[PDB]
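Enquirer: First the structure, then my questions, so here it is.
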Amino acid sequence: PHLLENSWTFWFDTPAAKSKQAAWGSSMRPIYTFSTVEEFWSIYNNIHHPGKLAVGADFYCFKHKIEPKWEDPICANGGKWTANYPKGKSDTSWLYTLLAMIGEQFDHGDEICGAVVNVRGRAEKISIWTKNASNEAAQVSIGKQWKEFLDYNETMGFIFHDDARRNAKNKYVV
């Protein structure tokens, strides 16, 4: 098969699970960890894609052993680039984000922690979570390259997790 440079883990945080939640994200579940190109397709095409997820669902794909959390120590000093999509219109962009990540396509790919798609009421969001937020040059490269991979033709912002940790403002914009 075709071994990936890294192992990745799919997590769901479902509305149902959130309903039972003790704290934010305590509900998040690692569903599956894949290590090859073929194993990716195997699990990916057998799970819910954002266009078929209920409002409130968060769907993650993160490097193995990284928790998708501000307070995860690998994530702590990082941030996120965010793209916005209309309801039901993010599936293909979700996929390319994933294939770009697992294929290690980003020039500055070492900073990459993972991505998430957030299914909401009016729209859907995709964010890439990165590691070394203060490395503007890295983050700016990544975001620019992500637009290119997505053919996203709108401005996108990078928000530091620190700052996050709704009145959080974009530190960078591409």
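So for chain A, numbering is Swiss-Prot's, and the shown residues are 52-216, 220-228, in order.
Looking at the header, which is where the method is noted, we find X-ray crystallography, 2.2 Å.
Cβ coordinates come from backbone N, Cα and C, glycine included.
Mutagenesis annotation in Swiss-Prot: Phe63 to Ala, described as Resistance to pea seed-borne mosaic virus (PSbMV) and reduced translation activation; the structure shown retains the original residue. According to Swiss-Prot, the mutagenesis experiment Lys71 to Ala carries this note: Resistance to pea seed-borne mosaic virus (PSbMV) and normal translation activation. Here the residue is the original one, while Swiss-Prot reports the published mutagenesis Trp121 to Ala or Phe with the comment Resistance to pea seed-borne mosaic virus (PSbMV) and altered translation activation. What Swiss-Prot says about the mutagenesis result for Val167 to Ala is this: Resistance to pea seed-borne mosaic virus (PSbMV) and normal translation activation. Per Swiss-Prot, natural variant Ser86 to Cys is noted as: In strain: JI 2646, allele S-7. Quoted from Swiss-Prot, the note on natural variant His115 to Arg is: In strain: PI 347464, allele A-5. According to Swiss-Prot, the natural variant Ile163 to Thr carries the following note: In strain: PI 347328, allele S-2.
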Enquirer: Which secondary structure state does DSSP assign to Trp121 (mutagenesis position), in the simple three-class scheme?
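Expert: Where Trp121 (mutagenesis position) sits, the three-state DSSP reduction gives coil.
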Enquirer: Compared by Cα position, which of the recorded positions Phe63, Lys71, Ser86, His115, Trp121 is the closest one to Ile163 (variant position)?
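Expert: Ranked by Cα distance from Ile163 (variant position), first place goes to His115.
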Enquirer: Roughly how many Å separate the Cα of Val167 (mutagenesis position) from that of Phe63 (mutagenesis position), to the nearest whole number?
Expert: 10
Enquirer: Take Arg216 and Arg220, the residues on either side of 3 unmodelled positions, and give their C-alpha distance in whole angstrom.
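Expert: Result for this gap is 10 Å, Cα to Cα.
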Enquirer: Would you mind sorting out which of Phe63, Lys71, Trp121 (the mutagenesis positions) have a C-alpha within 10 A of the one on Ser86 (variant position)?
Expert: none
Enquirer: For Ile163 (variant position), which of the three DSSP-derived states applies: helix, strand, or coil?
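Expert: The three-state answer is strand.
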Enquirer: Tell me the coarse DSSP state (helix, strand, coil) of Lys71 (mutagenesis position).
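Expert: Coil, per DSSP.
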Enquirer: So of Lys71, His115, which of the recorded positions has the fewest other Cβ atoms within 10 Å around its own Cβ?
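Expert: Candidates: the recorded positions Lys71, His115. Fewest Cβ atoms within 10 Å: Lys71.
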Enquirer: Can you tell which of the recorded positions (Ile163, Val167) has the fewest other C-beta atoms within 10 angstroms of its C-beta?
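Expert: The recorded positions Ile163, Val167 were compared, and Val167 has the fewest Cβ atoms within 10 Å.
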Enquirer: At the Cα level, what's the spacing in Å between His115 (variant position) and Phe63 (mutagenesis position), rounded?
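Expert: Distance between the two Cα atoms comes out at 14 Å.
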Enquirer: Cα distance, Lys71 (mutagenesis position) to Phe63 (mutagenesis position), nearest Å?
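Expert: Cα-Cα distance, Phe63 (mutagenesis position) to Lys71 (mutagenesis position): 14 Å.
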